[PDB]
Amino acid sequence: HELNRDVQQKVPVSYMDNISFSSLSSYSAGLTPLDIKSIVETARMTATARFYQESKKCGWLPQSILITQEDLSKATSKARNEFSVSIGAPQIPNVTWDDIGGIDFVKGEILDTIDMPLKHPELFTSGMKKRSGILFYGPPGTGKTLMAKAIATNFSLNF
Amino acid sequence: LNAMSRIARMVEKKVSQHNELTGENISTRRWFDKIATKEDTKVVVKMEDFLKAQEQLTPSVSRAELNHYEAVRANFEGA
Amino acid sequence: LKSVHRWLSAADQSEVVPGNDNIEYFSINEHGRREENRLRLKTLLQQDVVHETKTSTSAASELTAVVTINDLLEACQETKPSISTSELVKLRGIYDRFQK
Ligand SMILES: Nc1ncnc2c1ncn2[C@@H]1O[C@H](COP(=O)(O)OP(=O)(O)O)[C@@H](O)[C@H]1O
């Protein structure tokens, strides 16, 4: 009853199921430092709109407003987009060109160097071991950008 | 500097008679209060010092360098 | 580095929570969604109270990655850093006498 507090509509609001807070927390809630209220209110908005647009007959009637994780993901994408103007933030505008694990021999090195400092790919804490970055070198125009987005969105989280 | 080294070891072995646990007199590491006879600190040179210095101190100008600057002098201004 | 590599190889970082999902199929699991395995996994995740994950981080016991003399010998007589004293002879050659 935070949602319900002042939304004085006929029936209260709730999710009641199916959402996965780890997914919401991890997927893009990084750099949403506070004002998740924006996210949850946009979710309420989509849900309530989808509710009220129902016809009286409609073949069916919904008893109460229910938020779904798909609209919440949509809302978080929208929020990140509208925040982009405030502060620059890359997106995923890529089509039919993603997660080519077999693209080249280079991929194995990328994976075997991105893994060690992370727990889930490599249990070692890399205490004394030297962490390092990855530099690509060669003629321009033949793979230096798409690799980065691919790696970031498939194995890492933020780009 | 040789005198300083000598007096340094002198002071060290002197305070080693009072700082050690068998003496347990003073361990402040400020022993000049204990050695209040500042005159005892007087460094004075001896032929040991000058002899070793003459042994351990090459001329700081090369024969080549002195020759070169003699040549420079050979540009004897006004002639 | 070699010791931690050997420790990683020995541990092999394998055989973690095998067979977590239980077998729960039922006959009527037809006439509808054909991804019933995904839905069942979804529900098995959902029945959990919350993502506690209060596991003991000390279980790894990373301190056991100790070296051995055989591992020490993995040096394999690495190349010298200084090519040759011949390149540096003059260094002391000029300072056989006292310094300037
Ligand atoms: N082997 C490849 N790996 C990744 N992307 C490729 C590859 N070959 C072609 N491409 C496509 O063409 C582009 C290759 O060059 P790119 O990475 O854009 O370098 P530049 O930024 O210098 O143009 C990529 O953006 C991608 O769309």
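Note that chain A carries Swiss-Prot numbering, so the residues on display, from first to last, are 635-793.
Here the Cβ of each residue, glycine as well, is placed from N, Cα and C on the backbone.
Copied from Swiss-Prot, the annotated features are:
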- A:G772, A:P773, A:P774, A:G775, A:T776, A:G777, A:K778, A:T779: ATP binding site (BINDING)
- A:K778 to A: In PEX6pA2; increased amount of peroxisome-bound PEX6. Results in accumulation of PEX5 on peroxisomal membranes. In Amut mutant; abolished ATPase activity of the PEX1-PEX6 AAA ATPase complex (MUTAGEN)
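A 10 Å cutoff on Cβ-Cβ distances gives A:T779 (ATP binding site) a total of 9 other Cβ atoms nearby, all chains included.
The DSSP secondary structure for A:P773 (ATP binding site) is coil.
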